[PDB]
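Engineer: If you scroll down you'll find the structure; I have some questions about it.
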Amino acid sequence: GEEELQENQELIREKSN
């Protein structure tokens, strides 16, 4: 869940624009 918790906030900002 950790990778989908805080780390998800990175890919949703960058890998989503």
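Chain A is numbered as in Swiss-Prot; the shown residues are, in order, 81-97.
When the header is checked for method, it gives solution NMR.
Positions of Cβ are set from backbone N, Cα and C atoms, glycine also.
Swiss-Prot lists these features:
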type: BINDING; residues: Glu83, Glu87, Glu90, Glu94; note: divalent metal cation binding site
type: MUTAGEN; residues: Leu85 to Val; note: No loss of inhibition of NR1a/NR2B receptor; no inhibition of NR1a/NR2A receptor (as for the wild-type)
type: MUTAGEN; residues: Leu85 to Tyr; note: Little loss of inhibition of NR1a/NR2B receptor; 70% of inhibition of NR1a/NR2A receptor
type: MUTAGEN; residues: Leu85 to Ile; note: No loss of inhibition of NR1a/NR2B receptor; no inhibition of NR1a/NR2A receptor (as for the wild-type)
Engineer: Give me the count of other Cβ atoms within 10 A of the Cβ belonging to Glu87 (divalent metal cation binding site).
Structural biologist: 11
Engineer: Is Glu83 (divalent metal cation binding site) helix, strand or coil when read with DSSP?
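Structural biologist: In the DSSP reduction, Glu83 (divalent metal cation binding site) maps to helix.
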Engineer: Please report the distance from the Cα of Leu85 (mutagenesis position) to the Cα of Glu94 (divalent metal cation binding site), rounded to the nearest angstrom.
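Structural biologist: That comes out at 15 Å between the alpha carbons.
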Engineer: Any idea what DSSP makes of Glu90 (divalent metal cation binding site), helix, strand or coil?
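Structural biologist: Once the DSSP labels are grouped into three classes, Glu90 (divalent metal cation binding site) ends up as helix.
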Engineer: List, in sequence order, the residues of the same chain other than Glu83, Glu87, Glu90, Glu94 whose Cβ lies within 8 Å of the centroid of the Cβ atoms of the recorded divalent metal cation site.
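Structural biologist: Checked against the 8 Å cutoff, the neighbours are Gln86, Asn88, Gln89, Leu91, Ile92, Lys95.
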Engineer: Using Cβ atoms only, which residues of the same chain lie under 8 Å from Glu90 (divalent metal cation binding site) while being at least 6 residues apart in sequence?
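Structural biologist: In sequence order, no residue meets the Cβ cut-off.
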Engineer: Using a 10 Å radius around its CB, how many other CB atoms surround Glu94 (divalent metal cation binding site)?
Structural biologist: 8
